[PDB]
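**Student:** Please find one structure pasted underneath; my questions will follow.
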Amino acid sequence: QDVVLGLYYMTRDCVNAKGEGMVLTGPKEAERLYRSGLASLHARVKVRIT
Amino acid sequence: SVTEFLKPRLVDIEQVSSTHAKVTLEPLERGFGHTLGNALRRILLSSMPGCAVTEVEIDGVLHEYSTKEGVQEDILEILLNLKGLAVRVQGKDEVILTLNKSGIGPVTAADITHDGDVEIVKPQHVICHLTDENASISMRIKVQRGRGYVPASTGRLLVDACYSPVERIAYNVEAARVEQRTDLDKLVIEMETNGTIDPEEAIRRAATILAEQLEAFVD
Amino acid sequence: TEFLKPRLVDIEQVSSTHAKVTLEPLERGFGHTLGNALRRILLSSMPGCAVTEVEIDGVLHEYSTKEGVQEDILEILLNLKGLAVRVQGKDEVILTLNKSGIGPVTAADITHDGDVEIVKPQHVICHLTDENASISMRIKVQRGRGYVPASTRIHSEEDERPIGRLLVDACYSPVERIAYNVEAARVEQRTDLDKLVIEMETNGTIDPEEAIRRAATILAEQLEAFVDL
Amino acid sequence: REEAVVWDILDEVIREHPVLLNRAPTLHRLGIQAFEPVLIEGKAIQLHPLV
Amino acid sequence: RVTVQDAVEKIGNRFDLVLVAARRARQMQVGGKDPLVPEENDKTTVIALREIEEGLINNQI
Amino acid sequence: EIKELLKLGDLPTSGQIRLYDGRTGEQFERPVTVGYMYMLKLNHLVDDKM
Amino acid sequence: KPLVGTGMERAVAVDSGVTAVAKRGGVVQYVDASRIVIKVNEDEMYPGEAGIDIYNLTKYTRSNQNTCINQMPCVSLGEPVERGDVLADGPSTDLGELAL
């Protein structure tokens, strides 16, 4: 149950957020963006993916 | 005992790539695996100095909104892909470089006008692909010295700056033991970095940044 | 490269036990990075000074009782565990205590020394409650760091202690809570210079002007392994 | 005597000897399972959360 | 390493993998032979499973 | 009436407080409940069963 | 003490008989965590008696389940007490409230 709670919380979208709407080159700088507190985790974004 | 706390040695450089390594320390006193792992994390990911691409001027554009033809991927992607280029600037605050290429095929950072004063530390970085018998593109790329990661908050095209060379850093603490107790911490630091600097030395730079703060308190 | 380095500009010993200290200026993030590192170090690793054994004249084990005293011997040990003292250049010392006649017994009754200094004379050990009543006891203090429970300690001593000693659990670490806070301040006509405030509650044996430097020292030497790699 | 060597021996004995944990009742085959042990200071059996 | 499925790809009956891993581990522990895989001071339990990974064991041997 | 008592203390009447994680000093997202439950040690303590 | 209770603790701890309860009113004459002794007042004394109620408290002893049961004083020397006041806490009580 707690694992799924965490994954639900991690993957929601909140229509207002810090750092919302920018475009990123990958998960790693997604993480740098999260961890430094520059973007909120459920903020909307576009990323390059593979 | 009273002021001779246990000190680690590196148990390994544990190296798996030139881009990424898993530098592990043992033993650390209980709880110090965070107190250093995260402290060096917060240094490494946000306050390491370095040089990065900062602004772009492709030939004749006001906004990457304009999807100029002759290129396969549109200017929004060229703009981020040029953020992907790792660069070294020697002794200067900001430096502009010029790039051009012609003929049907890819474009690479190797095609930049390499000043030698500046090193493009990964030339084989593809920039775009060209799509007509007449396809050629020419642009100015600004590179700048700065610190950390700075978002797009502040014909020029602005872009976020990746001044810190750390692509990712992560750390764990885990059980370690000696002959009579197991409440001590191991620390694993894992990091991956853009090739400007080797990681087992980037951390030695960062440990210095942190050490320099303490220099005014240490007796 | 533009890093401003800190100095520990100011201190406020708001009480005989509580104090504030401030480190100023700091760059981006370093207010947080030191702010938490020093809190976590100050809680784990400041050395201090604890009672460690007690011998009371006529008692035999922790669970007994003494005629004419208001506490079971056990609650005397729970009281002395909280007693805190400085010691000057010593790894340990023995304190004698004597009292007779009705009324409280308090740390002020310990046979004082120049080389021991007690933070709070009024910390109370028991009551005496009969006209002829007495207690005499030899409290042994040791320096140390962290916490060491007596069960592991006697398992670490490996000789057999005599009948009629009592053992207490050791709680050396002298800081009871630490808080940190970060804010901008007037320097060089510029913004984002953090005045770190660290403010602290203690058992009273130490002063921040040592404590923050000692914590910074511990950090500075633990960190050597990461530059010596 | 629990001498200082014995743990470094133990951490060689056990180093990959599966031990079988089962609750009771044990309704179905998944109710006995084997795990590689790792040593602990306390007295509880530390089980994996998902299991 | 622990999951034996890649050894079961080679001994397509899973019961025969226990009979073969035991037989081979006995040739090591009891019969006095030594492994064709590089050992890492693993138990014979693991060495014999690591001998299926080299693809050089079946119950002919 | 609980709110009224919490207001008489100088306490936050939401009952919740923002907390930080002592592993990093990061703030938790959204406040969390904090307060004085009563807890009993039960007579099933472990060394009596190991 | 539990900080939140129901006010039934003031009854369970007394009626369960394990706190030592003042049989007659008076003043505390002596206390030492083994004895408590009460100079009962003459308004509740019986005429030929010395007029002094000792309470020898039970100290560390096994419960039937091996938990200890040491009673401890709650009074002070010279303090007045009234019939039915708690003189000494039981196990799991303080000031006569239940306190598990």
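We number chain B the way Swiss-Prot does; in order, the residues shown are 4-157, 169-233.
Header lists the method as electron microscopy, 3.0 Å.
Cβ from N, Cα, C; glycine included.
Record note (Swiss-Prot), mutagenesis B:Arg45 to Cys: In rpoA112; temperature-sensitive, blocks RNA polymerase assembly. The unchanged residue is displayed. Where Swiss-Prot documents B:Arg191 to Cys as a mutagenesis experiment, the accompanying text is: In rpoA101; temperature-sensitive.
Looking at the shown structure, what environment does each listed feature sit in?
**Tutor:** When Cβ atoms from all protein chains are considered, those within 10 Å of B:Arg45 (mutagenesis position) total 24, not counting its own.
Sequence-distant neighbours of B:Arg191 (mutagenesis position) (same chain, six or more apart, CB under 8 Å from its CB) are B:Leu198, listed in sequence order.
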**Student:** Could you say whether, by DSSP, B:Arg45 (mutagenesis position) belongs to a helix, a strand or a coil region?
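**Tutor:** In the DSSP reduction, B:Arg45 (mutagenesis position) maps to helix.
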**Student:** Give the helix, strand or coil assignment DSSP yields for B:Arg191 (mutagenesis position).
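**Tutor:** In the DSSP reduction, B:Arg191 (mutagenesis position) maps to coil.
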